[PDB]
Structures are given as structure tokens and as C-alpha cells.
Amino acid sequence: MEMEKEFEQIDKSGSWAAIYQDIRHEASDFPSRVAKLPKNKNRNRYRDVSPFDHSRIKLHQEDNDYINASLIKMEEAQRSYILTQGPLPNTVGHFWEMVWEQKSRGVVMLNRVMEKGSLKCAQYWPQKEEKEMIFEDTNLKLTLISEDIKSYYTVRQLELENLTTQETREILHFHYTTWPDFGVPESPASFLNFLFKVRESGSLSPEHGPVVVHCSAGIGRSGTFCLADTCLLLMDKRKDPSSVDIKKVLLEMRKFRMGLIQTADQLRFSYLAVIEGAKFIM
Ligand SMILES: Cn1ncc(Cl)c1C(=O)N1CCCCC1
Ligand SMILES: Cn1ncc(Cl)c1C(=O)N1CCCCC1
């Protein structure tokens, strides 16, 4: 079926939970043996969210190459994304090592450091220009260059220096700051505006390594971001845009990381975002 009318048909019939459970039943199951090794317990935020072995990002290190991060490679859309958990106190150095090694231009953050009164990720970037951060375990230096605070999101320019080679690179930090502590946003308008700002920066384009996107577990809000981006790109590429099937795209992405889209409300919000976004593109 088309999307907008499939949408109203699920609303009128109140069957979002049944649709979402079908997706959960059909989703791929692949091994994640490296994630579960005892030496990696303090590298995982949640025991039930792990990268598959076949798609995990490897650190260029011979001691321990593990990080909780996955490469989502979308062949028809010609887009790739790295989805990862919010960094932990003992993985902030690994996080920036990955950004460096994978040649990423942008980092997309969809959570606040504290939500619901608890810490959802480490404070992994500097908050003042004159107070830079040094990660001694991976030999990197990170400096805040500029910050632009808007009503729904903040954009930061960061300098990452590989202290071993003295090479430097400019990284863009796109921080969506207004996702509610509970539920999903009422309108997709500010989320779509944010997606378009990431796109306009070059961070999603083939001349760079894959964008790094995270929330707390790296599957819920993060899944919504890449699912909406890929669906809108396919609607632009194809002769028949009504042939884009958001459930089929989501199942394709779940071949590369488990659990993408965590609730039926997140599924409905993803439909809404693609539907509204397709009208603005034209
Ligand atoms: C300021 N700083 N220098 C190195 C690192 Cl790592 C940090 C940092 O962000 N943290 C928070 C997590 C554990 C303690 C340190
Ligand atoms: C997709 N989009 N781009 C900008 C804005 Cl604003 C929105 C949006 O959600 N709305 C509501 C529906 C009609 C268009 C306005």
C-alpha cells in the first residue's frame, strides 16, 4: 500500500502495536559473540543491545578492537551510517578513535546528557574554547572551535588532532536538544528541519566517511533518524515514489543492527516524518 493512506488505515484501526510486533518477529537474528566476551562488559551500556559480529566497527588496535557500534550500508539509497551507543566514561577515547579512523565529518546526537534524572551518556566534548580535552588512551586532542545555539538544536565546530601524527580535522557536532523525556514529538517539523541541516553540511555525503549517530542505546531515536533520511532519498531517486515501503526499509536496516525503532510510537512518528517530509521536498 501507499504510505499516507496505510497510515490513516492503521490510525483508524488502532493497530500500531500489532504492526510493530510483526516487524519484531520478522527481524534478523545474527551472532554478537565479540560483544558478549567478559573483557568487554564495561564497554556496553545495556546488556540487551549489542552490535552483530558481521557489521560491527573495529578499532585499529591489536589489544582490544571492540566498540558498541554498527555499519548500516544502504545499497540502493547509496548512504551509509554508523549507529552507536552514547559513550561511557571508559569509552570516550574509543569513540573519538572511531571518528578519526572512519574519516567521519559529522556526529549526530539525539539525547541530552541527563534525562529523567539519570545520566544517558558521558560529557564527551568540551564546553569551553579554552578548556580542551585530551584522551590519553587513544592519543587524541579535542577542542571546541565555535557553538551556535538554536531553539531546537545546537551545532558545534570541533577540532580533532591525532597527537601521534599532528594531523588535524574539523568535525561538526549536530545536537538535537528537544526530544521529550517521554514519548515522541507531537510534530515532526523540528526533527525534519534538523535532518536537513545535517544534510546541508556535507556530513552525509560520499566524499566523507559515514556519519556517526547516537542516542543512549543507539537504536531508538537513532533508528528514526536514518530510517527517515533513507526513505526520503529513495522517494527522490525512484520513478514511482509511492513504491517506497517503510516497513521493508526498516527490516533491511535491522540486518545491520538489532532493535532499530524501540516502540510503536517511534514507528508511527517515523511514518509521520517521511509523509510530511515528502511534501516539502517538492
Ligand atoms: C575531561 N576528560 N579527559 C578525559 C576524559 Cl575521558 C574526559 C571525560 O570526558 N571524562 C568523563 C568520563 C570519565 C572521566 C573523564
Ligand atoms: C515537513 N515540514 N517541513 C517544514 C515543516 Cl515546518 C514541516 C511540517 O512538519 N509541517 C507540518 C505539515 C505541513 C508542513 C509543515
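Recorded method for this deposit: X-ray crystallography, 1.7 Å.
Even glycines carry a Cβ here, placed using N, Cα and C.
Sequence-distant neighbours of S50 (mutagenesis position): residues of the same chain at least 6 apart with a C-beta under 8 Å from its C-beta are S32, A35, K36, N44, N68, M258. Quoting Swiss-Prot on the mutagenesis of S50 to A or D: No phosphorylation.
In Swiss-Prot, a published mutagenesis experiment is listed as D181 to A, annotated Substrate-trapping mutant. In this structure, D181 (mutagenesis position) belongs to neither helix nor strand by DSSP; it is coil.
According to Swiss-Prot, the feature substrate binding site maps to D181, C215, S216, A217, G218, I219, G220, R221, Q262. Within the same chain, the residues at least 6 positions away from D181 (mutagenesis position) whose Cβ sits under 8 Å from its Cβ are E115, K116, listed in sequence order.
Of all the Cβ atoms in the protein chains shown, 27 others lie within 10 Å of the Cβ of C215 (mutagenesis position). In the three-state DSSP scheme, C215 (mutagenesis position) is classed as coil. According to Swiss-Prot, the mutagenesis experiment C215 to S carries this note: Catalytically inactive mutant; abolishes sulfhydration.
According to Swiss-Prot, the active site, phosphocysteine intermediate annotation covers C215.
The Cβ of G218 (substrate binding site) has 29 neighbouring Cβ atoms from other residues within 10 Å, across all protein chains displayed.
For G220 (substrate binding site), the number of other Cβ atoms no farther than 10 Å from its own Cβ, over all displayed protein chains, is 21.
Local packing around the binding-site residues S216, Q262 was summarised as the count of other Cβ atoms within 10 Å of each Cβ; on this measure the leading residue is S216. Across the structure, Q262 (substrate binding site) and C215 (mutagenesis position) place their CA atoms 12 angstrom apart. DSSP assigns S50 (mutagenesis position) to coil in the three-state reduction, outside any helix or strand.
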